[PDB]
Amino acid sequence: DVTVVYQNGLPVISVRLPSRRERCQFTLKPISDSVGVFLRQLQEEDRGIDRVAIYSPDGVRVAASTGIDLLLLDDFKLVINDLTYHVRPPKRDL
């Protein structure tokens, strides 16, 4: 799976990327990082990623400008190449 865990107050997203078996974790800043920033970090991590996107649980594409704080208010789907991951963050205030 893709997991979301808060460490030292910040969300840490751990992902399996297509080109290696070792998982990679991405620490994000909810107040300043955006969806698009995180997708760019993923692509920079693994050149074997041809395509990456995030969708709502209802399957609607999430805007790249959206803050990570808003994204982590509820579940989401993370598409990496031909795999879709249902991510379930821990629900926190805002």
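Numbers in chain A come straight from Swiss-Prot, and the residues shown are 74-167, in order.
This deposition comes from X-ray crystallography, 1.9 Å.
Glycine residues also receive a Cβ, built from the backbone N, Cα and C atoms like all the rest.
Annotated in Swiss-Prot:
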type	residues	note
MUTAGEN	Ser92 to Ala	Decreased MCU current; when associated with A-57
MUTAGEN	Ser92 to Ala	Impairs calcium uptake, but has no effect on oligomerization and interaction with MICU1 and MICU2
MUTAGEN	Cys97 to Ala	Abolished glutathionylation in response to reactive oxygen species
MUTAGEN	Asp123 to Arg	No effect on calcium uptake in presence of high concentrations of calcium. Abolished dimerization of MCU
If I restrict to non-local contacts, at least six residues apart, and a C-beta distance under 8 angstroms, what lies near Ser92 (mutagenesis position) in its own chain?
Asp119, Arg120, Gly121
Using a Cβ cut-off under 8 Å and a sequence separation of 6 or more, which residues in the same chain sit near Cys97 (mutagenesis position)?
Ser87, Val88, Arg89, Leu90, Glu118, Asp119
